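K.L.:
For reference, the structure I am asking about is given below.
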Amino acid sequence: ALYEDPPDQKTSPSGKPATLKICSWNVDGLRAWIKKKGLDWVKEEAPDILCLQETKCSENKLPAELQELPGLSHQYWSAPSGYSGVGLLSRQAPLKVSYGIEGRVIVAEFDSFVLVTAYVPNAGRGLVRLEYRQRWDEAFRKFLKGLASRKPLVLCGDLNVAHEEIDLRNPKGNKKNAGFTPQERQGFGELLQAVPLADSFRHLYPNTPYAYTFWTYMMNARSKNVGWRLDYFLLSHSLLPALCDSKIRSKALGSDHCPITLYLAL
DNA sequence: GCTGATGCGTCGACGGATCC
DNA sequence: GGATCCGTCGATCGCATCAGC
């Protein structure tokens, strides 16, 4: 079935207006994404903070369009020492920025919350890297738990797992596939329990099917909405009263993932 | 400098078997 | 004998390096 994301809810459950708009996007090659007008879409979305995954670009090769973003002028980039890579771009300067826990994680502390963006390792075709993914999950959980700040956490990005059967179109046939193994699903559950965190989208839309953020380029999967929900905003419990909406920007092209957008009343 | 071949990381369609 | 379950296989894209001119 096709999916139509509901309209943006910009007011919190207690009636407060959103003050902060965060967008996350696995861009499948930043340079290619820019050529496919991805930055035009970012400008229309006008987030306060933009998190990017799979940049496949070292800082010295960032296209010139990226220094024409006056509303996203504080930019931090991390790559493995033309694969992987993540970026964080922000209207206001963060207080602190750090990298790692490999070019997969950026941590940025703001006035009232800590933002982590991640590009979680893929278990691989034939699960050849599943054990590494499980060891990585465990190290990542411990890292997030051990964050020194008492500030609440927003974790966003491509977490490379569809948590539950409702998070992908073909759950039965994919239970031995990267992104839907019982091992990866379990690690996501432990992340939520251990940190702790809530899945913003699922909190608001607990029974909504066919809501995905990734479609394989093969077999015209996106045209059929045969997809997976791999990209998330996970929030500390204390931020739920501030949660206004968690969006899936299904129509935004340029990658095999679509953007996701969070509105918080802070 | 530029193109194209190749390598690497990144599952839905399909055929067959089992169940009642 | 329709529904379901399971294992197999070809395949999109972006970026790298390499060979050639």
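In chain A, numbers come from Swiss-Prot; the residues present are 43-123, 127-146, 154-318, in order.
According to its header, this structure was worked out by X-ray crystallography, 1.6 Å.
Every residue, even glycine, has its Cβ placed from backbone N, Cα and C.
Experimental mutagenesis at this site is recorded by Swiss-Prot as A:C65 to S, annotated: Does not abolish NO-induced nitrosylation. Enhances NO-induced nuclear export. Quoting Swiss-Prot on the mutagenesis of A:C65 to A: Abolishes the redox activity. Does not abolish the AP endodeoxyribonuclease and phosphodiesterase activities. Reduces protection from granzyme A-mediated cell death; when associated with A-31 and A-210. What Swiss-Prot lists as Mg(2+) 1 binding site is A:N68, A:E96, A:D308. One entry in Swiss-Prot concerns the mutagenesis experiment A:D70 to A. Its note says: Strongly reduces AP endodeoxyribonuclease activity. Listed in Swiss-Prot is the mutagenesis experiment A:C93 to A, annotated as follows: Abolishes partially the redox activity. While the structure shown retains the original residue, Swiss-Prot records the mutagenesis experiment A:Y171 to A, F or H with this note: Abolishes the AP endodeoxyribonuclease activity. Among the features that Swiss-Prot reports, active site, proton donor/acceptor is placed at A:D210, with the record citing experimental evidence. The Mg(2+) 2 binding site annotation in Swiss-Prot covers A:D210, A:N212, A:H309. Swiss-Prot lists A:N212 to Q or D among its mutagenesis entries, and the accompanying note reads: Decreases AP endodeoxyribonuclease activity. Here Swiss-Prot describes A:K299 to A as a published mutagenesis experiment; the accompanying note says: Reduces the interaction with TOMM20. Abolishes localization in the mitochondria; when associated with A-301. Annotation comment: Swiss-Prot describes A:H309 as active site, proton acceptor, evidence class sequence analysis. Among the mutagenesis results in Swiss-Prot, A:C310 to S has the note: Does not abolish NO-induced nitrosylation. Abolishes NO-induced nitrosylation and translocation from the nucleus to the cytoplasm; when associated with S-93. The residue drawn here is the original one.
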K.L.:
My understanding is the cutoff is Cβ-Cβ under 8 Å with a sequence separation of 6 or more in the same chain; which residues meet that for the residue listed as 'active site, proton donor/acceptor'?
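P.N.:
Residues satisfying the criterion: A:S66, A:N68, A:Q95, A:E96, A:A170, A:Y171, A:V172, A:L282, A:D283, A:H309.
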K.L.:
Determine, to the nearest whole angstrom, how far the Cα atom of A:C93 (mutagenesis position) is from the Cα atom of A:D308 (Mg(2+) 1 binding site).
P.N.:
16
K.L.:
Compute the mean position of the Cβ atoms of A:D210, A:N212, A:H309, which form the recorded Mg(2+) 2 site, and then list in sequence order the other residues of that chain whose Cβ is within 8 Å of it.
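P.N.:
Nearby residues not in the site list: A:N68, A:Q95, A:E96, A:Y171, A:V172, A:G209, A:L211, A:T265, A:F266, A:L282, A:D283.
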K.L.:
If H, G and I count as helix, E and B as strand, and all else as coil, what does DSSP give for A:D210 (active site, proton donor/acceptor)?
P.N.:
strand
K.L.:
Could you tell me how far apart, in whole Å, the Cα atoms of A:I146 and A:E154 are, given that 7 residues between them are missing from the model?
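P.N.:
Cα of A:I146 to Cα of A:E154, across the missing 7: 9 Å.
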K.L.:
Over a break of 3 residues, report the distance between the Cα atoms of A:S123 and A:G127 in whole Å.
P.N.:
10
K.L.:
Write out, in the order they occur in the sequence, the residues of the chain not among A:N68, A:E96, A:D308 that have a C-beta within 8 Å of the mean position of the C-beta atoms of the recorded Mg(2+) 1 site.
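P.N.:
Here the non-site neighbours turn out to be A:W67, A:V69, A:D70, A:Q95, A:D210, A:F266, A:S307, A:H309.
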K.L.:
What's the CA-CA gap between A:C310 (mutagenesis position) and A:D70 (mutagenesis position) in angstrom, rounded?
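P.N.:
Approximately 10 Å lies between the Cα of A:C310 (mutagenesis position) and that of A:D70 (mutagenesis position).
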K.L.:
A:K299 (mutagenesis position): which of the recorded positions A:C65, A:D70, A:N212, A:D308 have a C-alpha within 10 angstroms of it?
P.N.:
A:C65
K.L.:
Just give me the nearest neighbour of A:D308 (Mg(2+) 1 binding site) among the mutagenesis positions A:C65, A:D70, A:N212, Cα to Cα.
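P.N.:
Spatially nearest to A:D308 (Mg(2+) 1 binding site) by Cα position is A:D70.
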K.L.:
If I restrict to non-local contacts, at least six residues apart, and a C-beta distance under 8 angstroms, what lies near A:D70 (mutagenesis position) in its own chain?
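P.N.:
In sequence order, A:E96, A:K98, A:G306, A:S307, A:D308, A:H309 meet the Cβ cut-off.
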